[PDB]
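*Asks:* Encoded as structure tokens, here's the structure I'll be asking about.
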Amino acid sequence: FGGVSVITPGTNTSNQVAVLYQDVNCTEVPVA
Amino acid sequence: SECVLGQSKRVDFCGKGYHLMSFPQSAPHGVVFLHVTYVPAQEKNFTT
Amino acid sequence: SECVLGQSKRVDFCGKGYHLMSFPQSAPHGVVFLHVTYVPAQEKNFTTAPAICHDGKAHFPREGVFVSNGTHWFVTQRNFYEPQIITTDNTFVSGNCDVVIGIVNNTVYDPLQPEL
Amino acid sequence: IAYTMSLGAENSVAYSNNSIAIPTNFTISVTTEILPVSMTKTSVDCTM
Amino acid sequence: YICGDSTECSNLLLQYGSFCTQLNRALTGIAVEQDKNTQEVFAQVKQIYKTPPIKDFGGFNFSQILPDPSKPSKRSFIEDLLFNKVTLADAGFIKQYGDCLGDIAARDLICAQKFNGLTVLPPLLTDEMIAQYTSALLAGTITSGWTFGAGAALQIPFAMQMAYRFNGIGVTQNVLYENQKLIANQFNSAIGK
Amino acid sequence: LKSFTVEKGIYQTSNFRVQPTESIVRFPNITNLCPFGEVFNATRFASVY
Ligand SMILES: *[C@@H]1O[C@H](CO)[C@@H](O[C@@H]2O[C@H](CO)[C@@H](O)[C@H](O)[C@H]2NC(C)=O)[C@H](O)[C@H]1NC(C)=O
Ligand SMILES: *[C@@H]1O[C@H](CO)[C@@H](O[C@@H]2O[C@H](CO)[C@@H](O)[C@H](O)[C@H]2NC(C)=O)[C@H](O)[C@H]1NC(C)=O
Ligand SMILES: *[C@@H]1O[C@H](CO)[C@@H](O[C@@H]2O[C@H](CO)[C@@H](O)[C@H](O)[C@H]2NC(C)=O)[C@H](O)[C@H]1NC(C)=O
Ligand SMILES: *[C@@H]1O[C@H](CO)[C@@H](O)[C@H](O)[C@H]1NC(C)=O
Ligand SMILES: *[C@@H]1O[C@H](CO)[C@@H](O)[C@H](O)[C@H]1NC(C)=O
Ligand SMILES: *[C@@H]1O[C@H](CO)[C@@H](O)[C@H](O)[C@H]1NC(C)=O
Ligand SMILES: *[C@@H]1O[C@H](CO)[C@@H](O)[C@H](O)[C@H]1NC(C)=O
Ligand SMILES: *[C@@H]1O[C@H](CO)[C@@H](O)[C@H](O)[C@H]1NC(C)=O
Ligand SMILES: *[C@@H]1O[C@H](CO)[C@@H](O)[C@H](O)[C@H]1NC(C)=O
């Protein structure tokens, strides 16, 4: 349950990414 | 672009009759236009 | 068909602002339009009135707006500041001025008077 | 970083029943726009 | 959707190529096109014009279409009626895995869709932004006429705007000034209907 | 077109053939025979376990 999206700039620029879990809280955890 | 931001000479493009103004409103997955129009009435015969 | 071969009155159909001319150019699997537009700038505030009573009748401007610089009234066109003396030739008359709301007292000049 | 997008710059118009703003100068602008007209033509040999 | 765990099915799905990738690409293209259409339709003015110094519009009454500053959402009365008329299901828009396994006895099909991989994504522009865009457009078209569309907004009395719009249809402007009290009333009655 | 009459225009046909008209066989030059005797004629066969 719960779709996952990856947010990133161009890999030619940096390696840092962000993760968006859809239709879930952060308090209920299963998130990292 | 044409009716809200100006005055359109196109016939029946925005409501029946001559067009004066339009007002936009939002709606679920849509837009609603209120068109203000000028309609003649009480005509009379004359010799020309 | 509409913009290159003529002049279009449709708003924002070909660029922002009033439309003057367009020029077409080719491109790989496409076309590119260069639109020439006229944009007003450097606006100024003025005091305006709907009409004027001179002989008791309401005088409306034939074309443009009635403006005032503070002490005197003039008539000017829409998109450019071109003040001119209020005259019977650029104004018309329709009925008494007891009905028009916000009308302003002034004098209407007649160029016919000096010749006589 | 994450943020709420900005719709645009806030502005207001000084409205009154006897004041009108008249432009005094003008500018000529040129704007470019691009429209696709066609694409590549393809063919497929089914048997091969 | 095709397998639902059962690693044997997932392994057997690999021989069919990139059909799922093509489906996902098409769906993503449609999703992007939806937001593009919304932005094209509504985001046409750069300045968010605020409501003028308040009700001096030559006797015309625009209280129905102007936004209501008291309600939590800055909608108008007509916009509120339109929102109430159209019905939507799941008016929380979010269902985590803490209310999907609950006492719902399979009455809601939202969980039936979610358990099979079907997901609904949120639009980029919330209704609270479309309302602001509409309010800005209304303020611009009420205070400055058509000038704000072509460039910088220039203030003008509403009666004169009505006179010039009357001139635009081949009727002399004086006819407005001799019948203004009628027209405004008619306008009000019309919107009242 | 699956018809006996063709209207004016241009039409597409099948690809050019380029028939090979020749058969070539390449195999390793192995001359010995497989162990048919000492495998099928084995006096003793191992048990199943
Ligand atoms: C408004 O317009 C009138 C007409 O031009 C101005 O009157 C003239 O002003 C100039 C100096 O600016 C004088 O030299 C003239 O003698 C004036 N003409 C008359 C008949 O008096 C008037 O000054 C302008 N007022 C403002 C505030 O701009
Ligand atoms: C209207 O705007 C233009 C600029 O867009 C003005 O032209 C400039 O005038 C200044 C001097 O005042 C010059 O230094 C610039 O070189 C001019 N720019 C261009 C492109 O010509 C013009 O003067 C303005 N018109 C009026 C009456 O003020
Ligand atoms: C414009 O229309 C609205 C509604 O028709 C008017 O608001 C009403 O004003 C009266 C008197 O205070 C109240 O009793 C009503 O409850 C109001 N109705 C609503 C929906 O708020 C408003 O007065 C009108 N404005 C003008 C200048 O006529
Ligand atoms: C997280 O759980 C709390 C408790 O019900 C709830 O208020 C909240 O709506 C949940 N988060 C979201 C985004 O719905
Ligand atoms: C004008 O003349 C025709 C024929 O006499 C008649 O039908 C029509 O009613 C007249 N118009 C009006 C407003 O009476
Ligand atoms: C016109 O008047 C308003 C309010 O006084 C002011 O905000 C505006 O700057 C004036 N216009 C110009 C060009 O100064
Ligand atoms: C404009 O508004 C003022 C109120 O401050 C009023 O005194 C004046 O009569 C109004 N003029 C017109 C033409 O409406
Ligand atoms: C304009 O002129 C008439 C008579 O000439 C006069 O009655 C009226 O008071 C004048 N208007 C104003 C606002 O004074
Ligand atoms: C096995 O032995 C017999 C007699 O010695 C012979 O005839 C037969 O060819 C042998 N089988 C094979 C596969 O060589």
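In order, the residues displayed for chain E correspond to 741-933 in Swiss-Prot numbering, which applies throughout.
Quick check of the header: electron microscopy, 3.5 Å.
Keep in mind that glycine also has a Cβ here, set from the backbone N, Cα and C atoms.
Quoted from Swiss-Prot, the note on natural variant E:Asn764 to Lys is: In strain: Omicron/BA.1, Omicron/BA.2, Omicron/BA.2.12.1, Omicron/BA.2.75, Omicron/BA.4, Omicron/BA.5, Omicron/BQ.1.1, Omicron/XBB.1.5, Omicron/EG.5.1. For the natural variant E:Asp796 to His, the note given by Swiss-Prot reads: In strain: B.1.1.318. Where Swiss-Prot documents E:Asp796 to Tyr as a natural variant, the accompanying text is: In strain: 19B/501Y, Omicron/BA.1, Omicron/BA.2, Omicron/BA.2.12.1, Omicron/BA.2.75, Omicron/BA.4, Omicron/BA.5, Omicron/BQ.1.1, Omicron/XBB.1.5, Omicron/EG.5.1. Under its natural variant entries, Swiss-Prot includes E:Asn856 to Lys with the note: In strain: Omicron/BA.1. Record note (Swiss-Prot), natural variant E:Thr859 to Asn: In strain: Lambda/C.37. The unchanged residue is displayed. Under the heading of natural variants, Swiss-Prot lists E:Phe888 to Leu and annotates it as follows: In strain: Eta/B.1.525.
Thinking about packing and proximity, how do these listed features fit into the structure?
*Replies:* Under the DSSP three-state reduction, E:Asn764 (variant position) is assigned to helix. With a 10 A radius on its CB, E:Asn764 (variant position) counts 11 other CB atoms from all the protein chains.
Just so you know, the Cβ of E:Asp796 (variant position) picks up 13 other Cβ atoms within 10 Å once every protein chain is counted.
In the three-state DSSP scheme, E:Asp796 (variant position) is classed as coil.
A simple way to gauge crowding: the CB of E:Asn856 (variant position) has 11 other CB atoms within 10 angstroms, across all the protein chains here.
For E:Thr859 (variant position), no same-chain residue that is 6 or more apart in sequence has a Cβ closer than 8 Å to its Cβ. Annotation note: E:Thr859 (variant position) sits in a coil segment as assigned by DSSP.
Listed in sequence order, E:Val785, E:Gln787, E:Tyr789, E:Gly880, E:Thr881, E:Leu894 are the same-chain residues six or more apart from E:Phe888 (variant position) with CB atoms under 8 A from its CB. DSSP gives E:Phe888 (variant position) a helix state.
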*Asks:* Rounded to an integer, what is the Cα-Cα distance in Å between E:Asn764 (variant position) and E:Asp796 (variant position)?
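*Replies:* E:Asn764 (variant position) to E:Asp796 (variant position), Cα-Cα distance: 54 Å.
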*Asks:* Rounded to a whole angstrom, what is the C-alpha distance between E:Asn856 (variant position) and E:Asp796 (variant position)?
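*Replies:* Computed Cα spacing between E:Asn856 (variant position) and E:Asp796 (variant position) is 58 Å.
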*Asks:* Return the variant positions from the list E:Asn764, E:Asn856, E:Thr859 for which some CB of chain D is under 8 Å from the residue's own CB; sequence order; 'none' if the set is empty.
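*Replies:* Nothing passes the 8 Å Cβ test.
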*Asks:* Sub-8 Å Cβ contact with chain A: please pick out which of the variant positions E:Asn764, E:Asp796, E:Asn856, E:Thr859, E:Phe888 have it.
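*Replies:* Qualifying residues, whose Cβ lies under 8 Å from chain A: E:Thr859.
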